[PDB]
Amino acid sequence: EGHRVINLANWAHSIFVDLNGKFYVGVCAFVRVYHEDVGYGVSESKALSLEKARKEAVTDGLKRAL
Amino acid sequence: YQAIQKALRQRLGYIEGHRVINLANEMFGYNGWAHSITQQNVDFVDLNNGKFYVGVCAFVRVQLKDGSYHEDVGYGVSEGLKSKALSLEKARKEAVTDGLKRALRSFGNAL
Amino acid sequence: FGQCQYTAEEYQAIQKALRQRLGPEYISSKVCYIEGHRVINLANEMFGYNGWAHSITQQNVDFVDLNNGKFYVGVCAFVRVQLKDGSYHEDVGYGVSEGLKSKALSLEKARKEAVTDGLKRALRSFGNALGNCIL
Amino acid sequence: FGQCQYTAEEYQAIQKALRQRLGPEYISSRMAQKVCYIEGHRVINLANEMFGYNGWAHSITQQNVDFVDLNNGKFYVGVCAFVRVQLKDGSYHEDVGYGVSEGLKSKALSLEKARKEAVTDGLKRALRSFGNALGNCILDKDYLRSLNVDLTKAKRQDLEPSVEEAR
Amino acid sequence: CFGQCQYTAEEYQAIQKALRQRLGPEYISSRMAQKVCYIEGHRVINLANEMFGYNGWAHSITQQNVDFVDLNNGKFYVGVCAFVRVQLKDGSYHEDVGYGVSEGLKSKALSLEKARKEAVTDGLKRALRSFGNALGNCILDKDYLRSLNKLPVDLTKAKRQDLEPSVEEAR
Amino acid sequence: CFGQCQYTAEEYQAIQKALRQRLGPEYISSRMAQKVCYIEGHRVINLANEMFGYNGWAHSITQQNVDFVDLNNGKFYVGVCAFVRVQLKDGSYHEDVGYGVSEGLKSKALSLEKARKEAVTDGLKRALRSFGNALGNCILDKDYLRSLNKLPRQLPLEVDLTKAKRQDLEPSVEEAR
Amino acid sequence: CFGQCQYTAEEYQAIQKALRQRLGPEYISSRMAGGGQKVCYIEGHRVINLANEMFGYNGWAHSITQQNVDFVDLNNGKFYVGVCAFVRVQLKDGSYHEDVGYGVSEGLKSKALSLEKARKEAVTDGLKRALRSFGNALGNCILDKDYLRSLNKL
Amino acid sequence: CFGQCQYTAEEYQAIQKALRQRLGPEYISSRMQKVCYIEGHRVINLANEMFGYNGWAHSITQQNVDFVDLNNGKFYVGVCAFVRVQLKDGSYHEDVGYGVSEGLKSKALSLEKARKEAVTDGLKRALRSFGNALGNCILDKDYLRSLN
Amino acid sequence: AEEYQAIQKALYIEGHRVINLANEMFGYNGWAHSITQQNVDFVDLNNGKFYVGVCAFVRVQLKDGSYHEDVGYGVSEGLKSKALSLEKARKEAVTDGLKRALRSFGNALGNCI
DNA sequence: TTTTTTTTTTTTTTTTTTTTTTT
Ligand SMILES: [Mg+2]
Ligand SMILES: [Mg+2]
Ligand SMILES: [Mg+2]
Ligand SMILES: [Mg+2]
Ligand SMILES: [Mg+2]
């Protein structure tokens, strides 16, 4: 979760498909703050896929910053 | 000064849009936070049995005047409603509200 | 307009004055809303005639369908509202026209409605005084 | 222009003057039922009186032609426009206007009429957002329900002694 | 300098009073269209010159666009649009649209020339109108027009030579 | 420098009262287009130089576009347009549009020659016209034109070349520096 | 420095008086380019020399703002080219003029020679036309019909 | 510093006198109808004579390759250059230089020749506008008749 | 002042000799150079061997402010590898440009023929 | 639940030959 980073840091973070009945989408997720480190995310309804994409990439992105 | 760093961790009691706006207006002030729309995309519009089904994405960016910001995503749906305009309206507005809700949560527990 | 820092007295007056909820005189009906001209007047009396600014970031036409001689339109507008200090809120608004035998009139009605709605919904983010206490 | 700060007294005078309504000598009605409106040139005059000939500016951000359609030799045109009005201190309001031509047999005349009408309508709607004094009171139902030239000084010579002596 | 030099109280007041005034029957021309009344563009140029001075105002073309060129029965039908901006010595400005038109000519270049000139002239006329009634804004008032309808050049000192002794002396 | 130097009171007043003048019948040319009247470009340049001085104005070209280059029976038809901007020492300016037309020539380089030069000439003429009656703004008036047509027809004259320049050196200018 | 140095009253008066002159009969060349008509003109180097005397070797400057080839065409093995240029002339104080010059090249069977000629001619023509707006001493007097009719009957 | 140093009256007058002089036969070359010109190093040394080693500068603004054509295994290349010369006072001149390479089967050699020739042609045509001592006289048809 | 007259009176060819000449004529801290534009002309890896063409613009500027810009050029042929070939063309082009830039100052630093 | 009258004629001929060796 973002709680660990928000506690330690204090950081800001910026930001395809498959499509029948199963979904998977790209990420376009970046992170800033010090310099930036970018990552990418995966998914698993389009809303659920996009949201999950954004979760994981941030998680991976924060790790690299660390 | 230094008060917000401790006033963000507290939680009290899903959250309605107006309530998160009202709490936003308090910690930072009416002139302490701003939000913007970065993108909207009508992913699909479908017609079945005279009823329309819509799904829309939205990119919402929230910045504190200090500089820090968090862009997040939101989605909106409108199922089983005749007429397209109402469907698109509901989906777009719900998308923006949801993106705003999820954007603000990244600054701490309080929001 | 863009770097005019607020003074403490006016800052506190604004912060206290925004939270006041709207009395029954303003609200009209079912759904309870606020007319656009009332919102403009409240903004003028709240920040000053030179304390806020609004613009149109972009506007899109979603469709124009003709069915039995009648036109159906939908228009999306992104309306941005700015204060003299540098704060802003952008929000979306929609406009609809149905049953009109003229395409140009339909487009006009839709575009203007979308702009007005975006303006209404963009000001609400500032405080309860302007309409946040309506739902 | 763009960086001129209002004085306190001018601020207060304009704030009080904008807050008031318009008498029955500024409103006209047309059949549509009936609709009450304020003509564009009167709004320009009111803006000049309120802010001065050098107190406000207006610009066309972008226009676009929505459609040109021909039916039985008649052209139907719809034109949009974005108009931005600004004040000396920096404040501004942008609004949309729309123009229409219906039954003209000449395409060029139709485009001309539509574009000019769109610009005028957009300016009228952009000036409204500054107060009741500039037309914001005519769409209020209560006010509408409640409501319901000598040429001796006309300029006859080019030369203007007063301005030139003051120059 | 232009765009950064302010007015003074006296000049500013005089210009307000002058701009508030209307125009007389000798500034007005009529044409069939059942008549229509208007002000010629060169008259407006003169009025602007003597209202703000020869160096008090500046205009520019910010955009011009051809809408269509069409041939029918060997004749060209053209339509052009122009955005004209008028600016004042303090920084104020008014931008309006002009539109030109040409129809019935058998030459394509002549049609484009006429239309593109008419566009800028009309746009300048309409941009100067929003500074006051003196600069043409009063022509749109029906009461003024019906008031005018109820009403009842031998310059031998023309410039003959090329030099300006007084201008050279002052320079 | 240019664009940052202001007029003095006497200078401004003199130029203001001079620009109000209307040109006499010896600046006016005629051509058939019904007869039409005009002022030739080099005369306009001379008038501008007298009014503001050789260092008092400046003109440029902001854009030029060719509308069309067609071919018909081996003969080219060309059309060009220019945006000509004229400026003064204080900072003022005026812009206008000039159009150049060429038709009938078998060569294509010559057609663009003529069109592209005529366009800039016309643009400069019209950009200077909006400074006063003295720089050509009076020709548009019907009253002023019907006055001239009632004046006597002045016969053509011949200039005297006894004062013409015949040596590159300019002793007065050299002494001035 | 160049571009921000002011003329003195005497220099302004002198240059103003000088530029009003009309050039004598030795500066006018001639051609046969009217299909039965003659045309007068002034040579380039002569105009540069006149400018150098009037303003001095450090009183003026010029540049090229843009140049573009309208067309390079081939017909019967021969190249036809047309090039246009915009030339800006400036004075020591800031005044400037800009006009258009056009170069032509019809007949040559080499592509490089045609382009060379067209470009160089266009730039020189532009420099000539820009300097023409400063006065009669720099070629503005040629367009006069009366002035030429006087020379042709000397 | 350069670009902001003014000329004294004596220096300006001396240079003004010099640049009006025409060029003798020891500077004019010829070729086969007949043509005359001045070599690049000649004009460079003349410029160093008038303005001095630290009294002038030049630079390249635009170089564009008009074409690189290959026919019969033989390249034809053309390069156009714009060169700019300025003095210490601030004055400047700019003109177009050209380079032509033909017949060389080696691509790199043709390109090198054209690119290097264009700069020098433009530099010669830029210095010409300062006066007669830097080649401006060569265009004088009467002058050539006198010298020839 | 006297230094100006001295230098003016003082004012193929092997490479480093010209850099030594510039060092003596103007001094170790009297001149500088920089690379402005680089370009590559034609294709590479033809018939095993490579043909590389690189042209460079070099600007030499003195302490007072005088400067000169000239064009170099570089050619690589025979070497059957992209590696260190285009680099060789780059180095050759830069050196040729520097030599041609130092030439325009005077005879002591070039002026062939 | 927003929102619904505007537009008013202009354009006036110009263009006038150059270029040509270097790394
Ligand atoms: Mg013309
Ligand atoms: Mg020519
Ligand atoms: Mg050559
Ligand atoms: Mg309408
Ligand atoms: Mg019209």
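In order, the residues displayed for chain I correspond to 33-43, 65-166 in Swiss-Prot numbering, which applies throughout.
Determined by electron microscopy, 2.3 Å, according to the entry header.
Each residue, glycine too, has its Cβ placed from N, Cα and C.
Pulled from Swiss-Prot:
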- I:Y65 to A: Moderately defective in both ss and dsDNA-binding (MUTAGEN)
- I:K152 to A: Abolishes ssDNA-binding (MUTAGEN)
- I:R153 to A: Moderately defective in both ss and dsDNA-binding (MUTAGEN)
- I:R156 to A: Moderately defective in both ss and dsDNA-binding (MUTAGEN)
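Feature annotations (Swiss-Prot) mapped to structure.
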residue : record               : Cβ within 10 Å
I:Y65   : mutagenesis position : 6
I:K152  : mutagenesis position : 20
I:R153  : mutagenesis position : 21
I:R156  : mutagenesis position : 20
Cα-Cα separation of I:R153 (mutagenesis position) and I:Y65 (mutagenesis position), in Å?
12
Could you tell me how far apart, in whole Å, the Cα atoms of I:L43 and I:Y65 are, given that 21 residues between them are missing from the model?
18
Residue pair I:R156 (mutagenesis position), I:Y65 (mutagenesis position) - Cα distance, angstrom, rounded:
12
When DSSP states are folded down to helix, strand and coil, where does I:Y65 (mutagenesis position) land?
coil
From the Cα of I:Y65 (mutagenesis position) across to the Cα of I:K152 (mutagenesis position), what is the distance in angstrom?
11
